[PDB]
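> The structure under discussion is supplied below as structure tokens; questions concerning it will follow.
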Amino acid sequence: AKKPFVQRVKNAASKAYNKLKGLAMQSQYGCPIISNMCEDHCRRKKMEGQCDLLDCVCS
């Protein structure tokens, strides 16, 4: 017989996306009474939450 020899069909590749960061247009200059300090600070961390009359809320 002397059968042949071959078995090279490996690769494994399915991963090239990782972030999970970014708002959805709503916490940007839309609050009633937000301070540039809170807006800038919250924007720097790209954290989105809710706009409070007392200040901005990052979530």
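What you see of chain A is 22-80, where the numbers are those given in Swiss-Prot.
Each residue, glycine too, has its Cβ placed from N, Cα and C.
So Swiss-Prot says this about it:
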- 49-80: domain 'BetaSPN-type CS-alpha/beta' (DOMAIN)
- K36 to A: Important decrease in antibacterial activity against E.coli. No change in insecticidal activity against crickets (MUTAGEN)
- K42 to A: Decrease in antibacterial activity against E.coli. Decrease in insecticidal activity against crickets (MUTAGEN)
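Set these features in their place in the structure for me.
Residues 42-43 of the same chain, all 6+ positions outside the domain 'BetaSPN-type CS-alpha/beta' (49-80), place their C-beta atoms under 8 angstroms from a C-beta of that stretch.
Under DSSP, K36 (mutagenesis position) is assigned to coil, being neither helix nor strand in the three-state scheme. In the structure as shown, the Cβ atom of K36 (mutagenesis position) sits within 10 Å of 6 other Cβ atoms.
Within 10 Å of the C-beta of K42 (mutagenesis position) there are 9 other C-beta atoms, taking all protein chains into account.
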> Between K42 (mutagenesis position) and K36 (mutagenesis position), how many Å separate their Cα atoms?
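About 17 Å separates the two Cα atoms.
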